[PDB]
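**Student:** Mind looking over this structure? Questions follow.
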Amino acid sequence: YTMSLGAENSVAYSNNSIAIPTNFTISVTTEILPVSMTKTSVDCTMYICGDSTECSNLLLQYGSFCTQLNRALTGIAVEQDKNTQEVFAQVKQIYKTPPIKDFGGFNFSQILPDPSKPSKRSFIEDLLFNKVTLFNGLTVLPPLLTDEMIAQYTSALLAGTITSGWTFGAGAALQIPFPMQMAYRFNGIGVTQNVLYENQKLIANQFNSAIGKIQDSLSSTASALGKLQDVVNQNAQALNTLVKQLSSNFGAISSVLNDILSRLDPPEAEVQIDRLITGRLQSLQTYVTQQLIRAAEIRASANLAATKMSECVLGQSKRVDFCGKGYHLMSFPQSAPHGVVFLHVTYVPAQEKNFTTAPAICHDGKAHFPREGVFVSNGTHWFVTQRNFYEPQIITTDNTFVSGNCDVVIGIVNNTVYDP
Amino acid sequence: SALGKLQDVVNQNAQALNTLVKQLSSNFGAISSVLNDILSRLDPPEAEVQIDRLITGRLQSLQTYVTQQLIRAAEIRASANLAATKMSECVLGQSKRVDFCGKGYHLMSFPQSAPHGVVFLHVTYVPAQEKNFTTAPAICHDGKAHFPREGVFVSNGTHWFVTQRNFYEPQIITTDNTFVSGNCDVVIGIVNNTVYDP
Amino acid sequence: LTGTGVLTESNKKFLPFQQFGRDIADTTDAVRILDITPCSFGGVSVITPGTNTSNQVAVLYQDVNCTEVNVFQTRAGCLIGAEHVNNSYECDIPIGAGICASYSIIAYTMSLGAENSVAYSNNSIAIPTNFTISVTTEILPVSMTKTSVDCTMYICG
Amino acid sequence: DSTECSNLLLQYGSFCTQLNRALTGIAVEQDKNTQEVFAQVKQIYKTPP
Ligand SMILES: *[C@@H]1O[C@H](CO)[C@@H](O)[C@H](O)[C@H]1NC(C)=O
Ligand SMILES: *[C@@H]1O[C@H](CO)[C@@H](O)[C@H](O)[C@H]1NC(C)=O
Ligand SMILES: *[C@@H]1O[C@H](CO)[C@@H](O)[C@H](O)[C@H]1NC(C)=O
Ligand SMILES: *[C@@H]1O[C@H](CO)[C@@H](O)[C@H](O)[C@H]1NC(C)=O
Ligand SMILES: *[C@@H]1O[C@H](CO)[C@@H](O)[C@H](O)[C@H]1NC(C)=O
Ligand SMILES: *[C@@H]1O[C@H](CO)[C@@H](O)[C@H](O)[C@H]1NC(C)=O
Ligand SMILES: *[C@@H]1O[C@H](CO)[C@@H](O)[C@H](O)[C@H]1NC(C)=O
Ligand SMILES: *[C@@H]1O[C@H](CO)[C@@H](O)[C@H](O)[C@H]1NC(C)=O
Ligand SMILES: *[C@@H]1O[C@H](CO)[C@@H](O)[C@H](O)[C@H]1NC(C)=O
Ligand SMILES: *[C@@H]1O[C@H](CO)[C@@H](O)[C@H](O)[C@H]1NC(C)=O
Ligand SMILES: *[C@@H]1O[C@H](CO)[C@@H](O)[C@H](O)[C@H]1NC(C)=O
Ligand SMILES: *[C@@H]1O[C@H](CO)[C@@H](O)[C@H](O)[C@H]1NC(C)=O
Ligand SMILES: *[C@@H]1O[C@H](CO)[C@@H](O)[C@H](O)[C@H]1NC(C)=O
Ligand SMILES: *[C@@H]1O[C@H](CO)[C@@H](O)[C@H](O)[C@H]1NC(C)=O
């Protein structure tokens, strides 16, 4: 068929009509970002020749490409370590969650470290690790930061986020009861603190339900970590392709160097060695170039991940869709085998209602504009509310300001303004 | 080693050029690394065979160097895009992004030149001398719940004040800097207090 | 068929018509039944606190269980010449697998940072009473040397 | 379409698969770039008459 771009709808746009939500949704979405890849070291002399002195002699008379390839691979490994350090080792102190989990009904046991010691990983981290499944001079250099240390970094970041908000990302951590932290975050997205202080129980229940939906999605729905799996698969495919190319004839009489040496005279043996060296060296050049390109891509992804950690996790971001769809509230990091997972907690408007607006109010031959919010009328009664939530208030001189007469404003209506 | 990044960049470039020069004087499987001796010693068929071999080797070395230079140029372009962005919203303005231009609340930045790069001196605000106070989500007065317009309600042990979030400026609770948004029967943590009406 | 490696008793079962056995990469693995496993090999790294600070060095064999050949064993391989201390310091020379070295040469596990527990409780906040103006230096390369190579002159001369 | 090329390339290796995989990955990446840049919404809104 021809793919459909999405649902087709027409929005009722009028010069005196607005739609304001009367309810909200706390939605938790998951974002996957690769942070690093496997550190592979290739010994060029061992790969091309395989501990044969004569092939090594012909290689060293050929040139110094081996040093260049080793330097490139070493630089790739150090870049991977730096990527891991920059994404994870950001906070200079390891914060510990207090034993009394009094977060005003906001459950966090699914992302907090489990006291039962499952390698000091949260239950979500355990599912993330379990969901992804991971001789010729080819070695795998272990990462500098172990999985437990990465988990401890994530736990410290998460504990600092809960117990201090964004204060610990800008200096010394300052304790906050985590309810006024949510009130501050609501203030950041344009919602007054009264919404939280009226619907705290509902907000906590919705947040726990969203975490549970993430629980079910990670438990049942597979292929949720497609990016990390794709990175691992590409690296494994490239390595396997190099391994397969090790046993190519390249125009020689045999792909086994030892067989050539034990069968053929030194002049013809060395010309066959030259052919094999040319082929294997070209294959290694191709592999190193692809590895460098992939390392650059992974470095860009890790820079993006570090920016997301610093902006979404250590604070509240006003950037649209940078930390999840909707008005971003907070983010929680979770460790992944070769990357990171961001649980973005966001505010989504819902349950909308029609209203009639007016730019200003003409009262006593004067134009009154709202300080913050918008003028809305249901039926024949006029009120002022806030943009992101329907909280009507009586129009009063305190929350409105006067600017000129009501002759130049287009769309102004006649209404009374209460003077207290 | 304060300017270690620029030093690393110039060292990498110098190493690449030095490696190219060294590879120029490599045998590449021929009889000698010099071409004039090949001309003066061999007959035209063998001479052109050795010249072809040397051309192939040097062409491979030059392509390797060019590819490395292209990768490094892409990385430097990314770094320069980052630098231009940092200049754009940290020198030409104030950035609200966390840790983009310094550890702490960024105030302003100053750019300075460098032999092959730029250096940003980020002036940032860092809180210090933290003190512990007793808080409440709202204040109950005349059967009504009062919330601060901006800031937070704190208590020093006996009296309740309202201050700002990033600094301690305690002020008496007043109807001017507080707003009423309901009663005291729904707010968790409500604390009874009086609000001065001027 | 000539080669270098270690002959080992094989638990795999061959067939009467089968003589050689090759695993992935089409390389010889088992020969008639004896398994061929090449002897241990790997890289050699040197850990030094710099020539001026000291003349002492430690040798790290990566991916080699060097019990066959001050000895420490880590997931990154084995280390010779360093005394294992059970303290926790900031990493100075990154060895790998969470293990670093510092100056006698000691090897330890990385200290992730100062550990403190925020005094988190309801109706309690921490508010600063003073400010600090901090200037932080950040360095970003903007450009590199523009080099032009004439291929005709370089290759031929 | 010469059999000698196939004969001399089957022993040369599997570079053709590498190049095809690289080009396929590039093509998939461009499709993803367009998809990410242009499909920021899932509803096709229409301007009122
Ligand atoms: C908002 O939705 C929740 C259920 O999601 C409901 O319990 C609540 O009453 C709604 N709010 C209003 C004002 O109707
Ligand atoms: C949080 O959820 C876990 C299991 O989902 C439960 O054991 C725990 O009691 C919950 N905490 C609160 C405060 O409800
Ligand atoms: C309210 O708005 C919706 C969509 O914005 C529209 O379909 C509906 O007709 C409006 N209702 C009234 C009474 O205008
Ligand atoms: C409009 O809504 C307000 C709610 O504040 C209510 O007091 C008023 O009666 C409503 N007017 C009409 C005409 O429904
Ligand atoms: C909206 O447009 C209509 C034309 O259909 C006009 O009669 C009306 O005065 C306009 N109202 C405002 C507030 O602009
Ligand atoms: C508002 O009232 C004034 C005075 O009664 C009148 O001149 C004007 O036409 C009214 N405006 C509207 C929009 O009804
Ligand atoms: C009191 O303040 C200190 C520093 O000012 C802070 O680190 C601590 O969390 C606070 N709470 C205590 C000691 O209960
Ligand atoms: C709190 O401060 C007020 C005035 O700033 C003072 O009257 C009172 O004695 C103080 N109480 C304590 C316990 O420090
Ligand atoms: C704080 O929590 C304790 C129990 O942990 C409770 O007794 C107290 O009433 C709470 N105070 C406020 C202001 O929420
Ligand atoms: C606040 O005062 C009202 C009446 O004056 C009383 O009913 C209520 O229990 C008081 N609350 C507290 C926390 O003292
Ligand atoms: C170490 O540094 C010193 C002074 O900085 C210098 O003289 C020496 O050459 C360096 N290395 C050696 C060989 O000690
Ligand atoms: C080395 O081998 C011994 C026994 O052969 C084993 O106990 C030890 O775990 C190995 N060391 C490592 C981690 O390579
Ligand atoms: C740490 O290591 C030392 C020496 O390796 C050993 O005595 C013991 O396992 C640990 N010592 C202490 C005091 O924990
Ligand atoms: C704040 O620190 C400065 C020095 O940085 C000092 O002069 C001043 O007395 C301090 N202020 C307070 C209120 O302690």
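Residue numbering for chain C follows Swiss-Prot; the residues present correspond to positions 546-577, 584-620, 641-674, 691-744, in that order.
Yeah, the Cβs are placed from backbone N, Cα and C, and that goes for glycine too.
So Swiss-Prot lists the following for this protein:
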type    : residues        : note
MUTAGEN : C:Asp614 to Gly : Increase of pseudotyped VSV particle production ex vivo. Increase of viral load in hamster upper respiratory tract. Produces more infectious particles when cultured in primary human epithelial cells; increases replication and transmissibility in hamsters and ferrets
MUTAGEN : C:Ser673 to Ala : No effect on O-glycosylation by host GALNT1
VARIANT : C:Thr547 to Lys : In strain: Omicron/BA.1
VARIANT : C:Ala570 to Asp : In strain: Alpha/B.1.1.7
VARIANT : C:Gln613 to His : In strain: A23.1
VARIANT : C:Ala653 to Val : In strain: 19B/501Y
VARIANT : C:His655 to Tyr : In strain: Gamma/P.1, 19B/501T, 19B/501Y, Omicron/BA.1, Omicron/BA.2, Omicron/BA.2.12.1, Omicron/BA.2.75, Omicron/BA.4, Omicron/BA.5, Omicron/BQ.1.1, Omicron/XBB.1.5, Omicron/EG.5.1
VARIANT : C:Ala701 to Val : In strain: Beta/B.1.351, Iota/B.1.526
VARIANT : C:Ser704 to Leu : In strain: Omicron/BA.2.12.1
**Student:** Calculate the distance in Å between the alpha carbons (Cα) of C:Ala653 (variant position) and C:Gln613 (variant position), and round it to a whole number.
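**Tutor:** For C:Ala653 (variant position) versus C:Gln613 (variant position), the Cα atoms are 15 Å apart.
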**Student:** How many other Cβ atoms are found within 10 Å of the Cβ atom of C:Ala653 (variant position), counting all protein chains shown?
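**Tutor:** Its Cβ shell of radius 10 Å holds 25 other Cβ atoms.
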**Student:** Counting other Cβ atoms within 10 Å of each Cβ, which of the variant positions C:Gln613, C:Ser704 scores lowest?
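**Tutor:** Selected from the variant positions C:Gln613, C:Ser704 on minimum Cβ neighbours within 10 Å: C:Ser704.
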**Student:** Which of the listed variant positions (C:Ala570, C:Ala701) has the least company, meaning the fewest other Cβ atoms within 10 Å of its Cβ?
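**Tutor:** Ranked by other Cβ atoms within 10 Å, the variant positions C:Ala570, C:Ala701 bottom out at C:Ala701.
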**Student:** Name, in order along the sequence, the recorded positions among C:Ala653, C:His655, C:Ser673 with a Cβ closer than 8 Å to any chain A Cβ.
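**Tutor:** Contact set vs A: none.
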**Student:** If you draw a 10 Å sphere on the Cβ of C:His655 (variant position), how many other Cβ atoms land inside?
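**Tutor:** Excluding its own Cβ, the number within 10 Å is 15.
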**Student:** Tell me the Cα distance separating C:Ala570 (variant position) from C:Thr547 (variant position), rounded to the nearest angstrom.
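**Tutor:** About 18 Å separate the Cα atoms of these two residues.
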**Student:** Calculate the distance in Å between the alpha carbons (Cα) of C:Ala701 (variant position) and C:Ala570 (variant position), and round it to a whole number.
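**Tutor:** Approximately 48 Å lies between the Cα of C:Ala701 (variant position) and that of C:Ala570 (variant position).
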**Student:** Between C:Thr547, C:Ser673, which of the recorded positions has the fewest other CB atoms within 10 angstroms in the structure shown?
**Tutor:** C:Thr547
**Student:** Which number gives the other C-beta atoms within 10 angstroms of the C-beta of C:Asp614 (mutagenesis position), all protein chains shown included?
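**Tutor:** Total other Cβ atoms inside 10 Å, all chains included: 17.
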**Student:** Using C:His655 (variant position) as the reference point, find which of the recorded positions C:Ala570, C:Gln613, C:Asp614, C:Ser673, C:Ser704 has the shortest Cα-to-Cα distance to it.
**Tutor:** C:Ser673
**Student:** Round to a whole number and give the Cα-to-Cα distance in Å for the pair C:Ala570 (variant position) and C:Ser673 (mutagenesis position).
**Tutor:** 41
**Student:** To the nearest whole angstrom, state the Cα distance for the pair C:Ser673 (mutagenesis position) and C:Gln613 (variant position).
**Tutor:** 19
**Student:** Please report the distance from the Cα of C:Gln613 (variant position) to the Cα of C:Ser704 (variant position), rounded to the nearest angstrom.
**Tutor:** 38
**Student:** Could you give the Cα-Cα distance between C:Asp614 (mutagenesis position) and C:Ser704 (variant position), in whole Å?
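**Tutor:** The separation of the Cα atoms works out to 38 Å.
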**Student:** Go through the recorded positions C:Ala570, C:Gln613, C:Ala653, C:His655, C:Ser673 and pull out the ones with a Cβ less than 6 angstroms from some atom of ligand 13.
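**Tutor:** Among C:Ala570, C:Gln613, C:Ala653, C:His655, C:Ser673, near ligand 13: C:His655.
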